[PDB]
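A.B. asks: Just passing along the structure, written as structure tokens.
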Amino acid sequence: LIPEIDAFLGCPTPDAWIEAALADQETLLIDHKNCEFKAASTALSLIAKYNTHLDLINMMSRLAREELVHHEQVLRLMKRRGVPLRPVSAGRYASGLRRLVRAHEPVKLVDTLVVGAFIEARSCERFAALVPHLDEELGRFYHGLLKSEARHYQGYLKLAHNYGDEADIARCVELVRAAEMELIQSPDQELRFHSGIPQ
Amino acid sequence: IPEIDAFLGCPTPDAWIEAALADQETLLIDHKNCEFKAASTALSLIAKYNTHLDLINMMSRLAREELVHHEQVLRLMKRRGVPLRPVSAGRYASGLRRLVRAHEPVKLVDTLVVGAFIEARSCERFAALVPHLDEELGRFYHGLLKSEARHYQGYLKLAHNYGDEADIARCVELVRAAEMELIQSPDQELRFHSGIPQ
Ligand SMILES: [O-][O-]
Ligand SMILES: [Fe+3]
Ligand SMILES: [Fe+3]
Ligand SMILES: [Fe+3]
Ligand SMILES: [Fe+3]
């Protein structure tokens, strides 16, 4: 398969989420820094767990390097804007999606790779949603991250097909799409980069 | 920052080289795993010392280089039909981690000094092997020397942000003695940082 990001996601970022993000951009930016690092950390955990899946290892090693660069780019921007390293707790999103990962191998891996495609897919969509509302410096940076995010999305789907069956993958995608949109549109008590709508 | 030769207490023993040369498949696979654990350890430090800006910047870059090394070893493996055979971790790194004190900032000091030692030893050990390997592999290993030397220097420079000059020197004295004992003591497995046979 491997479709366009707009067709993969079940909904766009709500306007109510954007309004919350614009009114607390510093929290956003720090969380973002954190997301880029978690993505690298998760990538390395996949390599340790699936330590005989050669294509996954090579892809995850590269993805982690790329995510670290993102991490460093956000830090460089935080510095330029005088944004300190203050603690911001992990949002609910990723753990929410991981509750959908099946129990047994080899389908557990497939679901794990699909969730990664959704996280990347969502990030790309949300960066795109924000760009028009941000200042030039931050908007230009976010716009540049879109293409990496799409590349990461495609990478997870390609791994999925490599280790999974066409129809199983299509069903998984359908089920993760529903749970993801619920995490995105449901109320949330905090503002994170992948939070729901703050109430 | 002293030269790597002055930093280590001993060179790599002959019996280790002879064993390494006789099982280059285990050598390569374990080396690949060390590059991976070097990256993993760097991200772990970042998570742990997440407000130390110089530290996170240095470890972020270091992790990225280790992941290139990992990818490099894997490509060499594929070319030579060396499979992804699971290989258990050796004792060296956990042996050195026992030296780490429990309270900050000396915990971090000890941690960084240990990092410098691992890197310095890898640099010395690649060097000791180079003249005995096939051309391609030997030149690849020579090329990693410069990199490990920079990692060694980074760890040690960073350690100087957390302990005065005499305290870091004392830390280094103690870690050197321990590292040498790990390198020269009998070991049953062959691993990149394993000891000697029997
Ligand atoms: O950030 O993925
Ligand atoms: Fe990223
Ligand atoms: Fe990504
Ligand atoms: Fe390395
Ligand atoms: Fe290194």
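By the numbers in Swiss-Prot, the shown part of chain B spans 4-201.
Structure determined by X-ray crystallography, 2.0 Å.
Placement of Cβ uses the backbone N, Cα and C atoms for every residue, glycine included.
Sequence annotations record features per position, and here Swiss-Prot assigns Fe cation 1 binding site to B:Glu38, B:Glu69, B:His72. Among the features that Swiss-Prot reports, Fe cation 2 binding site is placed at B:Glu69, B:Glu122, B:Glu151, B:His154. Among the mutagenesis experiments that Swiss-Prot reports, B:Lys40 to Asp is described with the note: Loss of activity. One entry in Swiss-Prot concerns the mutagenesis experiment B:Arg100 to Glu. Its note says: Loss of activity.
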A.B. asks: Using a Cβ-Cβ cut-off below 8 Å, which of the recorded positions B:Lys40, B:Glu69, B:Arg100, B:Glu122, B:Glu151 are near chain A?
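C.D. replies: So none of them sit by chain A.
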A.B. asks: Count the other Cβ atoms sitting within 10 Å of the Cβ of B:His72 (Fe cation 1 binding site), across every protein chain shown.
C.D. replies: 22
A.B. asks: Other than B:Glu38, B:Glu69, B:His72, which residues of the same chain sit close to Fe cation 1? List them in sequence order, counting a residue when its Cβ is within 8 Å of the Cβ centroid of the site.
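C.D. replies: Leaving out the recorded residues gives B:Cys37, B:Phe39, B:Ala41, B:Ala42, B:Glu68, B:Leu70, B:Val71, B:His73, B:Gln75, B:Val76.
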A.B. asks: Name, in the order they occur in the sequence, the residues of the same chain whose CB lies under 8 A from the CB of B:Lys40 (mutagenesis position) and which sit 6 or more residues away.
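C.D. replies: The answer is B:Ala92, B:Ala96.
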A.B. asks: I'd like the number of other C-beta atoms within 10 A of the C-beta of B:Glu38 (Fe cation 1 binding site), please.
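C.D. replies: B:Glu38 (Fe cation 1 binding site) is surrounded by 23 other Cβ atoms within 10 Å.
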A.B. asks: Rank aside, I only need the closest one: which of the binding-site residues B:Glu38, B:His72, B:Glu122, B:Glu151 has its C-alpha nearest to that of B:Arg100 (mutagenesis position)?
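C.D. replies: Nearest candidate: B:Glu122.
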A.B. asks: Which residues, same chain and not among B:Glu69, B:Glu122, B:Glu151, B:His154, have a CB within 8 angstroms of the centroid of the CB atoms at the recorded Fe cation 2 site?
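C.D. replies: Leaving out the recorded residues gives B:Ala41, B:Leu65, B:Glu68, B:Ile121, B:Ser125, B:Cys126, B:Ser150, B:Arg153, B:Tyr155.
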A.B. asks: Between B:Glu151 (Fe cation 2 binding site) and B:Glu38 (Fe cation 1 binding site), what is the CA-CA distance rounded to a whole number of Å?
C.D. replies: 11
A.B. asks: Measuring Cα to Cα, how far is B:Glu69 (Fe cation 1 binding site) from B:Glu122 (Fe cation 2 binding site) in Å?
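C.D. replies: One finds 11 Å between the Cα atoms of these residues.
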A.B. asks: When a 10 Å sphere is centred on the Cβ of B:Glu69 (Fe cation 1 binding site), how many other Cβ atoms does it contain?
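C.D. replies: Excluding its own Cβ, the number within 10 Å is 25.
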A.B. asks: Reported as an integer number of Å, what is the Cα distance between B:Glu38 (Fe cation 1 binding site) and B:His154 (Fe cation 2 binding site)?
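C.D. replies: Rounded to a whole number, the Cα-Cα distance is 12 Å.
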